[PDB]
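Here is the structure we will look at, set down as structure tokens.
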Amino acid sequence: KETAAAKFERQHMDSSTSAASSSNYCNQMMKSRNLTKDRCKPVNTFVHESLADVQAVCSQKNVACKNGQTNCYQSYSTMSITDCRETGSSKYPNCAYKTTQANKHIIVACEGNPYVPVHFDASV
């Protein structure tokens, strides 16, 4: 099985580009990050910043998570991100996604020692 931290990295980190490179970015990334294996994961966000900058968010603005948990943190700065969302033509096993690039604050939930991101809650 995957550690919670490693799963966050697999699902949410893309430090290799500064932004989504094409409208097919999400189709390519959801596949290669193994998010279309058993089914199409409906919604997923990738963050185009260094792993260090994303981990640092766990020391930034403490805010509530959407479910009311107290261990969420909002980035003080905006970050380059890409929202991937299933589109009408999508149907497992042929997953299809819309790519939406944006620059926003991210909100993540953190856990553990070291205290690192384990869930992507939202972006604002």
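Just so it is clear, chain A uses Swiss-Prot numbers, and the residues here are 27-150, in order.
Even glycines carry a Cβ here, placed using N, Cα and C.
According to Swiss-Prot, the protein has these features:
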- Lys33, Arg36, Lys67, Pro68, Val69, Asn70, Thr71, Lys92, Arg111: substrate binding site (BINDING)
- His38 to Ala: Loss of activity (MUTAGEN)
- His38: active site, proton acceptor (ACT_SITE)
- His145 to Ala: Loss of activity (MUTAGEN)
- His145: active site, proton donor (ACT_SITE)
Suppose we draw a 10 Å sphere around the Cβ of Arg111 (substrate binding site). How many other Cβ atoms does it contain, all chains included?
16
Just how spread out is the substrate site if you go by the largest Cα to Cα distance in Å among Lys33, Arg36, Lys67, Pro68, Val69, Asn70, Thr71, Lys92, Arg111?
22
List the Cα distance (Å, whole number) between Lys67 (substrate binding site) and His145 (mutagenesis position).
15
If you measure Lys33 (substrate binding site) to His145 (mutagenesis position) at Cα, how many Å is it?
9
What kind of secondary structure is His38 (mutagenesis position) part of, going by DSSP in three states?
helix
